[PDB]
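Undergrad: Would you mind keeping the following structure in view while I ask a few things?
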Amino acid sequence: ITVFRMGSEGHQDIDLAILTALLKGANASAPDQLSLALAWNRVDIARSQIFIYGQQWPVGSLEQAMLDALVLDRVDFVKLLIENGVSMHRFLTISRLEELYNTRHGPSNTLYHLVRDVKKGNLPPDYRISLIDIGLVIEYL
Amino acid sequence: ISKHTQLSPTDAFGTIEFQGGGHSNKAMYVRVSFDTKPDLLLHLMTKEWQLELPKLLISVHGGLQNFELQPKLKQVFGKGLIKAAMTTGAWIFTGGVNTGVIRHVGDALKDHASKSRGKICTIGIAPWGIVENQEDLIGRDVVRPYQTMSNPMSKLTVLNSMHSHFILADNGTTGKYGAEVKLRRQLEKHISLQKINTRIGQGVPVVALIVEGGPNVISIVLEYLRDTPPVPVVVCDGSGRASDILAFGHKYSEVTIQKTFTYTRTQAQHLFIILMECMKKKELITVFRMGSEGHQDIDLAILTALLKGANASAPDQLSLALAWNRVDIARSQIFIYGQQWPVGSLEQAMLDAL
């Protein structure tokens, strides 16, 4: 139970009060709270509630969070994770780049049409785009 | 063993770039032993690192434990420290690792760099055995990346970013504290004895800043006071630890049951000897408080300590202010009611200022 009041309570905003109840009330780990905040597209909540003194993050959780934030076009979350120890020199690999190039959780783009035109309209439906096709598209453009 | 090691030359000196933080900082690092003479270190800092002699030296001490500070107190402290270090050419000596007050000064430097020009010379003197990754720091005269991300289970502390230079002190042991205090003290003493460009005869002034602290902080401040050239001390009352008890003892001085705070072995252990020595040499000690008294600015508090703490004449204070290029300090502190200036001092000051 989380009571509300306009006086002594720091959470004088019901907007802050409602969201904080779902975080501490779930009794979930830091990755789960970060995933919920990323889904809600609330970066202030993650900055204030999640990233605190000694969160003892597990090994590889922040890289997975960065991978999940990149495909969702969450620029503020990418900046926050970069500010919290995540380095792109070790995060980025060929496999992760290919996974990024084959995402669907974002605004529509015209990449597939260019790939089909370059490949002379021979790709089958549900085609797996590789880095060589991207290189061919770049050379054509 | 009795510190039985091999006196081999250093195999680690160069530049490290921190990967993981939100900024791009380059820190020159050199590892040495604890027996290195201060003169050679000063020569290395003045020539290899291309650092001119400072006009002020700030020594920051605190509690090595990872404490926390009240909001709006760590902001004014950071603003005052940054302004004092930026307005004049000063050096800042810290532990170097990312624990305690060093994290707060790193945050203050983080805020400063994004909102202003110029550079601040912050030097960290840390033991070699405590760095989390002793390896990946061996490339001599080369750039080697360093990872800012740390994990609790490593039992070791990573080097704090936003530090311009490092001097790793090694004695043979690994994973233990207490191998760089003597070197830092000797380096400070040797730097103080160096003569500034003024012809009055003043040396490089030294001040000490105390936050949080602990049982060792009382001994450190007593040692600083007992030095033949007294060193002024600035204490933050809002920290909570032995700095707060130092402020508590500062008031209504020249109270044993009120002194009992269970920070030591109950009432069976009392630090009254060292505490009363410090309170006997209490004219040099300066305290700070947000709005309770004057000098609400850390920048003003630090500079005023070096003026009244030197016990020097008005020409000496004017020369120091002229060197620091602070005219407000001279207007407020120096030029006051009846300074009885000597004959010809003001003309010499005008000649030096022109």
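Chain B is numbered as in Swiss-Prot; shown residues: 127-325, 351-405, 420-519, in order.
Note: Cβ is positioned from N, Cα and C throughout, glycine not excepted.
According to Swiss-Prot, the record shows the following:
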- B:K198 to A, P or G: Reduces calmodulin-binding by more than 50% (MUTAGEN)
- B:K200 to A, P or G: Reduces calmodulin-binding by more than 50% (MUTAGEN)
- B:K205 to A, P or G: Reduces calmodulin-binding by more than 50% (MUTAGEN)
Undergrad: Where does B:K205 (mutagenesis position) sit in the DSSP three-state scheme?
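TA: It is helical.
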Undergrad: So if I measure Cβ to Cβ from B:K198 (mutagenesis position) and keep only same-chain residues at least 6 apart in sequence, which ones fall under 8 Å?
TA: B:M455
Undergrad: For the mutagenesis positions B:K200, B:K205, work out the Cβ neighbour count at 10 Å and name the residue with the minimum.
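TA: B:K205, out of the mutagenesis positions B:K200, B:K205, has the fewest neighbouring Cβ atoms within 10 Å.
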